[PDB]
Amino acid sequence: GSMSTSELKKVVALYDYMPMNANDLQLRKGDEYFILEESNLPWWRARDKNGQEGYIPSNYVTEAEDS
């Protein structure tokens with residue numbers, strides 16, 4: 001985001017998706033990440049537990065937690 005932050009939420013993971021070149025993020029199954037983007041496409045720019053940002057397909061992930 002450019003203005004400090006705009007609704008920063010997280011998401012869970014449904015399947016694995018290791019990086020291929022560098023953009024892709026090291027996702028997995030059952031793990032959850034942190035969402036930093038929200039463009040108009042399924043692919044986002046969220047980070048995982050390693051504080052590293054990459055790409056998170058919307059279908060691949062869902063909501064971080066529910067409480």
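All positions are counted from 1 along the displayed chain.
Going by what the header records, the deposited coordinates were determined by solution NMR.
Just so it is clear, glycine is given a Cβ too, placed from its N, Cα and C backbone atoms.
What Swiss-Prot records for 6-66 is domain 'SH3', and it gives sequence analysis as the kind of evidence.
According to Swiss-Prot, the mutagenesis experiment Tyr15 to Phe (Swiss-Prot position 223) carries this note: Loss of phosphorylation of GTF2I. In this structure, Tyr15 (mutagenesis position) belongs to neither helix nor strand by DSSP; it is coil. Residue environment of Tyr15 (mutagenesis position) contains 12 other Cβ atoms, counted within 10 Å of its Cβ in all protein chains.
Record note (Swiss-Prot) on the mutagenesis of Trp43 to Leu (Swiss-Prot position 251): No effect on phosphorylation of GTF2I. Look at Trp43 (mutagenesis position): DSSP puts it in a strand.
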Ask   = What does DSSP give as the helix, strand and coil breakdown of the domain 'SH3' (6-66)?
value = 0 helix, 12 strand, 49 coil
Request  = Write down the Cα-Cα distance for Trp43 (mutagenesis position) and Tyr15 (mutagenesis position), rounded and given in Å.
outcome  = 14
Task = Measure from the Cβ of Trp43 (mutagenesis position) and count the other Cβ atoms within 10 Å, all protein chains considered.
result = 16
